[PDB]
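Written below as structure tokens is the structure these notes are about.
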2 protein chains.
Amino acid sequence: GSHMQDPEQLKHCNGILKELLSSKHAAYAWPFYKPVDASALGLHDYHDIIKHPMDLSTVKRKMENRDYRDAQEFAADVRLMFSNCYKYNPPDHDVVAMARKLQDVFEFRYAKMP
Amino acid sequence: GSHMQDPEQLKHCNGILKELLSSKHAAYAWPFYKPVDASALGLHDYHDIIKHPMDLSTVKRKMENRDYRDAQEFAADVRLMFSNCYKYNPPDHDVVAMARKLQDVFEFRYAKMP
Ligand SMILES: CCCn1cnc2c1c(=O)[nH]c(=O)n2C
Ligand SMILES: CCCn1cnc2c1c(=O)[nH]c(=O)n2C
């Protein structure tokens, strides 16, 4: 059920999303900007291992289209994106190091939810 | 709606929870074993800042009582526990360093969901 705080909480989520896409974090956010193109990257097992792909452009479209009804739904998608990276790649891969840094940006600001 | 995979996914979640409570991680998991006793710790603003307290003993009771119906519900509570730590404490506090390490244990194993 919708709560009167959901619009303002979704604004905070949109602020976080804007930050994740901003130049400040681009050195480690770039692998998450668009859907993984498994074929182009030679990752021919990606869709056998990752059942629910997610990326920041998809989160942005869902925010713009008012798909997310509350902050928890938004956060589950952002976390799904990171989890897919931790599931598919070896833990010492540079893409995992980038994911951990971007997730730290996300989690610390999500925790500041007004 | 319940899925036939929910029991096995909840078993994986229970395995993670057991690991988080195990001696292997006790050096950094201990602040999360029981509900924050704000009065005992002198944290007299804790319940003004943290609207939804969560801790591993509460997660365990909810698992034992079949409160969680799926893995996503379990994961939201574990993540809520970490988020409360990131929201209340300064980011350089030792309890935050412990939270980050325990959350890394959680997220990497949650990502291995069968
Ligand atoms: C930097 C390696 C190519 N690459 C780009 N994006 C990626 C990857 C990858 O190997 N694994 C991933 O999960 N993603 C998101
Ligand atoms: C180690 C400091 C006391 N202490 C114990 N548990 C805590 C804290 C704290 O200051 N902040 C917390 O969030 N928790 C979970």
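Note that the numbers count up from 1, one per residue, in the order the chain is shown.
Using the three backbone atoms N, Cα and C, a Cβ is placed for every residue, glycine included.
Swiss-Prot lists B:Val36 to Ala (Swiss-Prot position 376) among its mutagenesis entries, and the accompanying note reads: Abolished binding to histone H4 acetylated at 'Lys-12' (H4K12ac). The Cβ of B:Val36 (mutagenesis position) has B:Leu43, B:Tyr46, B:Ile50, B:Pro53, B:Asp55, B:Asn84 as same-chain neighbours under 8 Å, each 6 or more residues away in sequence.
In three-state terms derived from DSSP, B:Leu41 (mutagenesis position) belongs to a helical segment. Here Swiss-Prot describes B:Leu41 to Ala (Swiss-Prot position 381) as a published mutagenesis experiment; the accompanying note says: Reduced binding to histone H4 acetylated at 'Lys-12' (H4K12ac).
For B:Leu43 to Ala (Swiss-Prot position 383), Swiss-Prot lists a mutagenesis experiment annotated as follows: Reduced binding to histone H4 acetylated at 'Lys-12' (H4K12ac).
Within its own chain, B:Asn89 (mutagenesis position) has B:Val95, B:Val96 as residues 6 or more apart in sequence whose C-beta sits under 8 angstroms from its own. Among the mutagenesis experiments that Swiss-Prot reports, B:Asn89 to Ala (Swiss-Prot position 429) is described with the note: Abolished binding to histone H4 acetylated at 'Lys-12' (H4K12ac).
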Simplified to three states, DSSP reports B:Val36 (mutagenesis position) as coil
Tell me which of the mutagenesis positions B:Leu41, B:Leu43 sits in the most Cβ-dense spot, judged by other Cβ atoms within 10 Å. B:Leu43
